[PDB]
Amino acid sequence: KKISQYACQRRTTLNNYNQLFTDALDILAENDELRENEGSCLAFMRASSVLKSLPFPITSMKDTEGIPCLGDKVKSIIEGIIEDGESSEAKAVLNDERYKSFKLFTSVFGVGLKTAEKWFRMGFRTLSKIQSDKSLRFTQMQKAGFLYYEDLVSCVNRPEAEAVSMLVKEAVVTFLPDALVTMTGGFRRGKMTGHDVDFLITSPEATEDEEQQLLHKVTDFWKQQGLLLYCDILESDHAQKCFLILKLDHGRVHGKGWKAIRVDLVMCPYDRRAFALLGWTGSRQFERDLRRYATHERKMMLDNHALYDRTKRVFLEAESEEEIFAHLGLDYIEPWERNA
DNA sequence: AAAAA
DNA sequence: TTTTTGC
DNA sequence: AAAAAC
Ligand SMILES: Nc1ccn([C@H]2CC[C@@H](COP(=O)(O)OP(=O)(O)OP(=O)(O)O)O2)c(=O)n1
Ligand SMILES: [Mg+2]
Ligand SMILES: [Mg+2]
Ligand code: NA
């Protein structure tokens, strides 16, 4: 069986037999993201992804024969881990002051690569020193990121994700009773934890205006209940979406009595719900490779809204994810097998 | 950093 | 070798 | 007026 270089042609389940290798490759990838080396970052993410798909652990260099996305640099890293159970390259990154600061600072909601680099060059090394500084000015996103830091840093579990699903569905059906709400992201792929809870909302009978107002109505409703801790709505991925922080009462889940949860809502037109569901189910790596496969192997363009055939100069229709896979000439990969 | 063009 | 990497 | 939310 020839392992494909594309995550969309691999079944990647949550039982990872090569976490010793992939934890090291994930660290090296993250460091290349920080050093703005996009190419080397992507090569380590693809190597890590292919090893996550293996149905067995790598125990010798012979085991890497025929595996794609493993060049000489990556094979040197694997060799070193086989040697003593550790990666000297990943260990050097874990001890690097810039890397430590970037991981720590970007762990705050509202802090990305640019702000983390700025704070590092200002001489900041701890979150306590950043928060207590009287000259720094924080965005509304960063204020929320610091205020709900401990809750957001400890990730969401499945009872919490299910409790959030109930809250989202309850709010959405009050303004659109025919609306279909689907939990997407990691949790749809069978993950037991996640940094956030994502939802795809669609309605078969809503108007263009009704579709536009739903996220504003749902967030105003939560604001009135005192459950909206943060809200950023992006007007109509070109679909209308919102990045939220919701107050999840402990009583709803099967101290302060509540937990701050990162929630993302995406609203899409009913017809395009298969493309949106596919795009928002992920994983990130699965999505990139789906689009890369479509471009390089089928001369097709795929995105969260549509599938276009560049040769035939026609858009291809789909009522399900299965139909999208069939258009692309791919065997159907179940959501729990997309953990690339 | 790896594979395609 | 140069180009591409989710355009 | 970037910058984050990727
Ligand atoms: N750079 C990205 C980020 C997100 N997504 C898509 C696919 C994953 C989906 C979910 O967004 P995330 O929450 O960032 O992904 P995740 O699977 O849900 O991871 P987590 O469980 O940690 O939230 O959106 C993507 O295609 N590319
Ligand atoms: Mg998610
Ligand atoms: Mg998300
Ligand atoms: Na962040």
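The residue numbers of chain A are those assigned by Swiss-Prot, with the residues present covering 148-383, 399-416, 425-510 sequentially.
Even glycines carry a Cβ here, placed using N, Cα and C.
Look at Swiss-Prot and you will find A:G333, A:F334, A:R335, A:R336, A:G337, A:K338, A:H342, A:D343, A:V344, A:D345, A:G449, A:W450 tagged as 2'-deoxyribonucleoside 5'-triphosphate binding site. Applying an 8 A CB threshold to same-chain residues 6+ apart, the list for A:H342 (mutagenesis position) reads A:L299, A:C302, A:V303, A:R432.
According to Swiss-Prot, the feature Mg(2+) binding site maps to A:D343, A:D345, A:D434, an assignment based on a large-scale study or a structure entry. When secondary structure is read from DSSP and collapsed to three states, A:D343 (Mg(2+) binding site) falls in the coil class.
Long-range Cβ contacts of A:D170 (mutagenesis position) within its own chain (separation 6+, distance under 8 Å): A:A237. For A:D170 to A, Swiss-Prot lists a mutagenesis experiment annotated as follows: Almost complete loss of exonuclease activity in TDT-L; when associated with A-29 and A-473. Decreased transferase activity in TDT-S; when associated with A-29 and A-473.
According to Swiss-Prot, the mutagenesis experiment A:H342 to A carries the following note: Nearly abolishes enzyme activity.
Looking at Swiss-Prot, the entry for mutagenesis of A:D399 to A says: Nearly abolishes enzyme activity. Annotation for A:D399 (mutagenesis position): spatial neighbours A:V436, A:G449, A:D473, A:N474, A:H475, criterion Cβ-Cβ under 8 Å with sequence separation of six or more. Mapped onto three states, the DSSP output places A:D399 (mutagenesis position) in coil.
Around the Cβ of A:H400 (mutagenesis position), 11 further Cβ atoms fall within 10 Å across all displayed protein chains. According to Swiss-Prot, the mutagenesis experiment A:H400 to A carries the following note: Reduces enzyme activity.
The Cβ of A:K403 (mutagenesis position) lies under 8 Å from the Cβ of A:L362, A:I380, A:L381, A:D434, A:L435, A:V436, A:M437, each of these being in the same chain and 6 or more residues away along the sequence. Among the mutagenesis experiments that Swiss-Prot reports, A:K403 to A is described with the note: Nearly abolishes enzyme activity.
Where Swiss-Prot documents A:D473 to A as a mutagenesis experiment, the accompanying text is: Almost complete loss of exonuclease activity in TDT-L; when associated with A-29 and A-170. Decreased transferase activity in TDT-S; when associated with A-29 and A-170.
With 15 residues not built between them, A:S383 and A:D399 have C-alpha atoms separated by a whole-number distance of 9 Å. Mapped onto three states, the DSSP output places A:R335 (2'-deoxyribonucleoside 5'-triphosphate binding site) in helix. Distance from the CA of A:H400 (mutagenesis position) to the CA of A:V344 (2'-deoxyribonucleoside 5'-triphosphate binding site) is 20 Å. Counting only same-chain residues at least 6 apart in sequence, those with a Cβ under 8 Å from the Cβ of A:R335 (2'-deoxyribonucleoside 5'-triphosphate binding site) are A:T329, A:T451, A:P505.
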